[PDB]
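Participant: First the structure, then my questions, so here it is.
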Amino acid sequence: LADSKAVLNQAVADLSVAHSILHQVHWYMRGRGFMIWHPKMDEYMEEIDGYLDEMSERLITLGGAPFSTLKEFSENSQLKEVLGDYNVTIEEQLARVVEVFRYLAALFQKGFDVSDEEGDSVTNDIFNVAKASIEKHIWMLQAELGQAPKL
Amino acid sequence: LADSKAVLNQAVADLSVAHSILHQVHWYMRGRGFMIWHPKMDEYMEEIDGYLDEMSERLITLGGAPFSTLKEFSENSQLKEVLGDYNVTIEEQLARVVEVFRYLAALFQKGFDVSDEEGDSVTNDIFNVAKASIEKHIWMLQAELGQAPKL
Amino acid sequence: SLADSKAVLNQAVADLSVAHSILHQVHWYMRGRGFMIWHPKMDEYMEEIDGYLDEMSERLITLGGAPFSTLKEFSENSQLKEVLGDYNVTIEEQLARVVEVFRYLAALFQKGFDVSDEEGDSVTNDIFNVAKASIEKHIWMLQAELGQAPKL
Amino acid sequence: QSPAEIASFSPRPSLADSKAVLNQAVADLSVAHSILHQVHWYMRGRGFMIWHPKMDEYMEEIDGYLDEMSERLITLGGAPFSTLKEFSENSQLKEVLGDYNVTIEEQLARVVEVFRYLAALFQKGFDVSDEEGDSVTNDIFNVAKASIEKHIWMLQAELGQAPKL
Amino acid sequence: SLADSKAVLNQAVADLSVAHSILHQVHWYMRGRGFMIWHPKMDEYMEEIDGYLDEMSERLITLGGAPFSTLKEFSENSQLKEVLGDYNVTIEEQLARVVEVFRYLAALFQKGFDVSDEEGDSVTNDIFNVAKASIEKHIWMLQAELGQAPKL
Amino acid sequence: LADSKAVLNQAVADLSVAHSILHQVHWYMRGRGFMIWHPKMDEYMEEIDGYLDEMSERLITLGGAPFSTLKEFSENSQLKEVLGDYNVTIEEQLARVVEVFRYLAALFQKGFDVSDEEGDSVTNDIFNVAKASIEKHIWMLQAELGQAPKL
Amino acid sequence: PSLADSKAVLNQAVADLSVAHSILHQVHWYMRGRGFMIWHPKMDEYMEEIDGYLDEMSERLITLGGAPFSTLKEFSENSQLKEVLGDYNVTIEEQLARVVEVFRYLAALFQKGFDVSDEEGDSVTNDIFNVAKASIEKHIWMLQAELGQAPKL
Amino acid sequence: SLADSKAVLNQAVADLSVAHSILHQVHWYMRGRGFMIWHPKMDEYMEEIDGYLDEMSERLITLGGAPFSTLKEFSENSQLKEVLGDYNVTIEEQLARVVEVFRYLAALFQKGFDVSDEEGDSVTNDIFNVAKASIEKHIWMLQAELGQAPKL
Amino acid sequence: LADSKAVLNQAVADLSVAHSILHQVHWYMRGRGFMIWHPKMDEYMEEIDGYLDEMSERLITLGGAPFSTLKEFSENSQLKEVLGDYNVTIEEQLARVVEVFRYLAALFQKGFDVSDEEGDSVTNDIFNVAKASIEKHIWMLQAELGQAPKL
Amino acid sequence: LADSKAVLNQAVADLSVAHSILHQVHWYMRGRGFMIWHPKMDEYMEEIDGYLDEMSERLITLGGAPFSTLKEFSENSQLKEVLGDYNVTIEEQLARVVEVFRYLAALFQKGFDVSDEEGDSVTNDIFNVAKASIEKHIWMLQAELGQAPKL
Amino acid sequence: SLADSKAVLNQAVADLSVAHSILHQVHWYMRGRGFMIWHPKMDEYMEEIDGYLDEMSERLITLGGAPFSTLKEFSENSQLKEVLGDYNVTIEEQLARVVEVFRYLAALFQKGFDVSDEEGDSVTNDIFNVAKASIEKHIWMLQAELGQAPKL
Amino acid sequence: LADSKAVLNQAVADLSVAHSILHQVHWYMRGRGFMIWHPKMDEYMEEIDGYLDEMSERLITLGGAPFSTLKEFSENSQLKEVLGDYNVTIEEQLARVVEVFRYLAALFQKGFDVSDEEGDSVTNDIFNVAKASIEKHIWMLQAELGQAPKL
Ligand SMILES: [Ca+2]
Ligand SMILES: [Ca+2]
Ligand SMILES: [Ca+2]
Ligand SMILES: [Ca+2]
Ligand SMILES: [Ca+2]
Ligand SMILES: [Ca+2]
Ligand SMILES: [Ca+2]
Ligand SMILES: [Ca+2]
Ligand SMILES: [Ca+2]
Ligand SMILES: [Ca+2]
Ligand SMILES: [Ca+2]
Ligand SMILES: [Ca+2]
Ligand SMILES: [Ca+2]
Ligand SMILES: [Ca+2]
Ligand SMILES: [Ca+2]
Ligand SMILES: [Ca+2]
Ligand SMILES: [Cl-]
Ligand SMILES: [Cl-]
Ligand SMILES: [Cl-]
């Protein structure tokens, strides 16, 4: 189960960075739609926190060792962060979230595949459920942005 | 529509088609305002289901037989449905809902008049209460569209 | 690529819409001993069906599909058949009719399960699996009230 | 001297005005509550587990109508009947001794007949109030008539019949 | 002369019914400073009385008895006396009236306790003990409002 | 629906002043009964606020323009205010609330009559329901003062 | 010792409640016939109540210095109730009659518990049996009424 | 000893009453994209204003003062200006109006803080501090919707 | 019922002192187990307060006069208090609670007997119920201390 | 009371005696108004317990040792207790509560001053919040008694 | 036919019933530091075990099977062995016993997952996957309390 | 208000790292006490998140720009992270949390000081409330460890 543990830990790092990025969007948001999207980022952060709980606990349960320092999150995550900026528009902010979500969904697909190969059905299900809700958020964010989900 | 039972059945049919149109709007919606109006359509659907509950039950109680098949609903309703289209703008979608609600308000006024003439006070109140809430929604939808209610 | 998953999801949209209509008819026209228990039960079943429609229509949209969204489309595309309401149908007959609709839906869900699996769409696969599980549990209970085994 | 004291039969009845019908409702609802409670206690037969607690729900609904109508009567300056003697003597519903050997169909039919009477009384109260222009009282009777009639449909459906209002 | 538990339970059915009626009268005809607090309290007392009625009638039926279930039986079997409602009674007179009814109920509950105890019917015994405890607590509060000791 | 709109706006004005008077009674109350009636005035204010919501919204819904400045409320209201005074007795305060309520009940009856004549059944029901509740309050307030409702 | 009998009847109850729970579960599972929708979940309510008595009686036994039976074999061997294989063909009315019989037994067992604990001066244990008996007897009345009969306690 | 603390609390009583009236106007007359979220939001703001009114009026009465309690007193003592309701105002101008009212209240609360701090009335001082914090947080949000920095 | 009133009042005093001891244990607790037992003392204080409500109210209802000053509580209670001391171990603090509870249970048995002798069944049940729960706690505390209840 | 810890402990003692006095009032009350004031005393006791929680915990947190025996509360409190008396009038009882509350508010002001002096801002806030609420109660109690707060 | 899916569901009915009994024993006989947190935790574990029994027995009935439903059947078909209750067992030994019971259940659920997957009974397969996931999470926690790795 | 803003941002960084450390402790915990302290870390994280919300929001409100990347949190925080280790004893873990909390409390005192000095009363209150709760946790954590708070 080496690869299942590896992708779960990858998720630990990526979810940590994704939560940070979402927090930035939440904080620096400006433009029409703020009142609805500002708290929505908070909802998205709670959902990301949720996946982190599920995945980190599964990794520990499997005898793994979750990344657990900002240095490890940053260095292992494939997501890049930039300085907060109030001048970013609402469309740009939402587009950035969509792109973070597409990355997460692809990671979850890899997680699904890897765990399926090793026969780790519990881990497999964790990734399937997370991927489903994230893809649903992509649909809604894309709809707000006037586009098809284009998964 | 010669009596109370008849207008009640007309309502069962129109409310059923109205529910379907609302669902279409809910599903095919795209554009800024999606996050607010997509779930709002679900509230409107719940409200419509509520009137269908009141009116169908009253019809049954009066010894009537409610239309209870999609064919009957579609054929007896005076509302017309068209294929779903993601390209309809958010504002055109809301304008469509307003048209549907104006029709229902007029239907309810007719039910009010008919039941009143026949002295069916219970049925009369049902239409009055439904008309009141529907008209209030017309005001809010029109306001979002930057217009007066124009009842 | 997911065209078949999309088609079966849309098939479910049509069938679930017709099933909801049939359940409403049973709810309304029901008469006989047991009415007080089963009339409100139909409302629970309608909420359940609505839930499946939400899950499947949203997944279809998410996959880039276009859900049927008019009564004519639901009626023409659904394999279920509707009949005019009739107060003389017995309680047993009404429950048997619901069982028939539920067996059809359970069969439809197995089909959705199979198609999604074949196209590698695991999210859609799970949606059908969860819906099949709950609807089959209802068949057991309905059949039980009817003094019969589930006979899946 | 002192004023002579009139000695006459009460008679009356006469559901002349809103206050009179509201008070008639106070009496009829009180006896109806008692009858429902009897059906509740003496019920036996298949279906007991569902209809026994249902009578309790019907009792609560009756209690509610009693609250609305008695309070409106007081608000109008009336004096509600408030003794079992006044309830029993003024109500047109007839009570009999409780009996455990009545089928469910028979119990439910009795409730339906009690409800048909109340719906009729409510229609009378609606007509009288409307004629007097007492719109508040008018709405009270209309609302109670509506729910009571819905109950008749359900009870009748259990009995395998149409509402037949 | 209440021979057994069934007899005192049925006596309570009648007495609780009349007490409820009296409480309702006080609720309706109340006038004076304190109305805003005591008018609704009467409703609480009625609900409590209802509770005892539920517990005692159900126990009687469970024991194979037949509860009084008509106003005629309640009125005639009850020892409580009703009078026509009158808005000219003071708040303090109304409360004293309630205390009287409660003292009567408490005495009846003691009888039920003694009778059930002699019989060895501990279930019925507890019902009377519980009802008695709460009724006496109310007498204390009512009397306190009236500037008096409980004087049980 | 000229008159209906006019009496609805009259109510907007009167309900706004009535709320102010209730608040005064709430704040300046002193004497035995304070603990019960002080919080009760807050309940009354909420009910008045509720009628204000129903009536102003219906007026907007009908194409009207609700009074929405303190100047308009004071000048259009038939209710008169006086400086707060802690020396008014509890019973005088309650009598004051009763007079305000008798006025509103009268206004609601007029609103009912006007709306009924113009055939505005939704407006008519709003006034009827508000009158029903205000009159119940009058009975209770009078009962506390040891009097009959005297509607 | 002084409370040897109370402890023994509490333990007898632990065994009988455990087997009664098993029987109720069987009725819940194998039920078929008109009335299933109302009685199937009702059995679940009864199981919850039975479970509640087991909590009360086992805890009091432990509190008194006893050792509760806590293995299926002890439950089965000490209980006076007999179990039979599940059977879908038992009628709804036969199933309810069976529950009535189990309850009549529990009610009598609780009466013994009451008598024994009362004789030993264990008032706490006495009240526990009294409250349980009261509810089970109310259930016998309702089950019997559904079956068209008097409680016949 | 607390003359100025009482004066500023009473100033708040008038200003909050007028601010409430202005918020109600914005609530009623609002038209434009965003109505569905900002219309209800105005009711939230009105409830918060009511809250401040409750706190400040009660503190004033508690300190032995006499709160303004007539529309005339509110109107004449408040420094906020009201104008006739107008449906033709844009959503964005309505929100800009709300921001102005809030900037004013936040300034008044700062005055309330300074004055009460000067007289050593710590309870009153905390009331103004807590109120100022929330109003300021609302200014940030409103400004953000309007694409601007809070600019306190 | 002189004896029943007397034992009830004795309970008022002992429960008042027991509440103080429990509060002391709550405040001065130090050692492994603090996090679970500190809030537990709060639950015990609440239960004790409840018994005080029941017993003091019953005494008043019987025409008695409850002790209602710290002096009366201290002088009538058979429980002895000592100065708070952080040096007491968790296990000793729990053993002290057990000691107080054994006393309370013994007291309640005496109240049960006295009331039973005088025929005061209401008071009798109040003591029986309090005794039942206090003894259940003794079992649990003792179990935590690796011992049998030893009632 | 030379420091924050000393004044916090003084409050522990005074709050303990205040609770006892409020309980006495709750138990011995007789007279019109009982039904509303008897339960109100329970609310006040709950509020008093709340201040005790906050102050005792803060003292412990600062390294102090709270008074934790009835002897300490009674001897350290500046409040005096007398035997319960059913003949005290309702008004007299409420006036007694007012005097206890005036003492507590005065003590809280001293705690506020001492802590502010020592720079202990956390403790300072605790006294400020408690003073705010007790003064509010004094206003309502005085109001029921037909008087101004007279702080 | 789903022969083996039905057999493993019934094996679980037996094993869950015995596991519930063992957990109840640990619950009752527990003594030692940690009792206050672990005694009620056992109740939580029993409720969860109970839930799995509900799910698995219902699925078996739904599939046309016949759940074991007598203590004798549970005891004779279960692979778990029970011993007499003993208060002298330490807290840490009790938790270790629970871990052993849970390791067995987790293995049982893995077996049910594989068998159901083999036969194409995806509904049953999901039930076992869910149950296995939670039981394994508990093993991690229990082991952690015991100062050890999960060692699944 | 430059220094208030600076200390608020320092807190954003320190709170972010503190959250990460708490999470590590939560995940890697092993030893008797796990079942109570594992969930407790979750409560602490939630509380830490709350301060982050209050402080980041106030910083934005004052015209500041909050650190919003893991790199900034890690580089600006004075707290140091180490690789997760399952062998560390429970008592060692709790001692580590105490050290993080002692640092946070000192940080909040500094924040209180700079804001008081600048006249920024709102920010001052935020640090005061947060310092209060953190110090309360230090007492409990120390108590579990058999020690005085030693603030
Ligand atoms: Ca958050
Ligand atoms: Ca929906
Ligand atoms: Ca529905
Ligand atoms: Ca038929
Ligand atoms: Ca009832
Ligand atoms: Ca017959
Ligand atoms: Ca009532
Ligand atoms: Ca208010
Ligand atoms: Ca269950
Ligand atoms: Ca059969
Ligand atoms: Ca509002
Ligand atoms: Ca406490
Ligand atoms: Ca209390
Ligand atoms: Ca096989
Ligand atoms: Ca349990
Ligand atoms: Ca968390
Ligand atoms: Cl039939
Ligand atoms: Cl059958
Ligand atoms: Cl360790």
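Using Swiss-Prot numbers, chain H covers 21-172, in order.
The header says X-ray crystallography, 2.0 Å.
Keep in mind that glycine also has a Cβ here, set from the backbone N, Cα and C atoms.
I grabbed these lines from Swiss-Prot:
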- H:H47, H:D74, H:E78: Fe cation 1 binding site (BINDING)
- H:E78: Fe cation 2 binding site (BINDING)
- H:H59 to A: Decreases the iron incorporation considerably and induces Fe(2+) oxidation-dependent degradation (MUTAGEN)
- H:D137 to A or F: No major effects (MUTAGEN)
- H:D146 to A: No major effects (MUTAGEN)
- H:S154 to N: In strain: 836 (VARIANT)
- H:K171 to G: In strain: KU5 (VARIANT)
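Locate each feature and note its surroundings.
Facilitator: Neighbours of H:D74 (Fe cation 1 binding site), defined as other CB atoms within 10 A of its CB across all chains, total 14.
Cβ neighbours within 10 Å of H:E78 (Fe cation 1 binding site), excluding its own Cβ and spanning all shown chains: 19.
Using a 10 Å radius centred on the Cβ of H:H59 (mutagenesis position) and all shown protein chains, the other Cβ atoms total 20.
According to DSSP, H:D137 (mutagenesis position) is assigned to a helical segment.
Just so you know, the Cβ of H:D146 (mutagenesis position) picks up 20 other Cβ atoms within 10 Å once every protein chain is counted.
Around H:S154 (variant position), the same-chain residues six or more apart in sequence whose CB sits under 8 Å from its CB are H:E68, listed in sequence order.
Residues within less than 8 Å, Cβ to Cβ, of H:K171 (variant position) and separated from it by at least 6 positions along the same chain comprise H:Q163.
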Participant: How many neighbouring Cβ atoms, not counting its own, are there within 10 Å of the Cβ of H:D137 (mutagenesis position)?
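Facilitator: A count of 16.
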Participant: What is the interatomic distance between the Cα atoms of H:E78 (Fe cation 1 binding site) and H:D146 (mutagenesis position), given in whole Å?
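Facilitator: Distance between the two Cα atoms comes out at 14 Å.
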Participant: Tell me the Cβ contacts of H:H47 (Fe cation 1 binding site) under 8 Å, same chain only and six or more apart in sequence, or just say none.
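Facilitator: When sequence neighbours closer than 6 are ignored, H:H47 (Fe cation 1 binding site) has H:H59, H:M62, H:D63, H:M66 within Cβ distance under 8 Å.
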Participant: Under a three-state reading of DSSP, tell me whether H:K171 (variant position) is helix, strand or coil.
Facilitator: coil
Participant: C-alpha of H:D137 (mutagenesis position) to C-alpha of H:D146 (mutagenesis position): distance in Å?
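Facilitator: On Cα coordinates alone, these residues lie 9 Å apart.
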Participant: I'm trying to understand the geometry here, so how far is the Cα atom of H:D146 (mutagenesis position) from the Cα atom of H:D74 (Fe cation 1 binding site), in Å to the nearest whole number?
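Facilitator: Here the two Cα atoms are 14 Å apart.
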Participant: So which of the recorded positions H:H59, H:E78, H:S154 end up next to chain B, with Cβ to Cβ under 8 Å?
Facilitator: H:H59
Participant: Using DSSP and three states only, what is H:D146 (mutagenesis position)?
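Facilitator: Where H:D146 (mutagenesis position) sits, the three-state DSSP reduction gives helix.
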Participant: Given recorded positions H:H47, H:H59, H:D74, H:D146, which are under 8 Å from chain C when comparing Cβ atoms?
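Facilitator: Near chain C: none of H:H47, H:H59, H:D74, H:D146.
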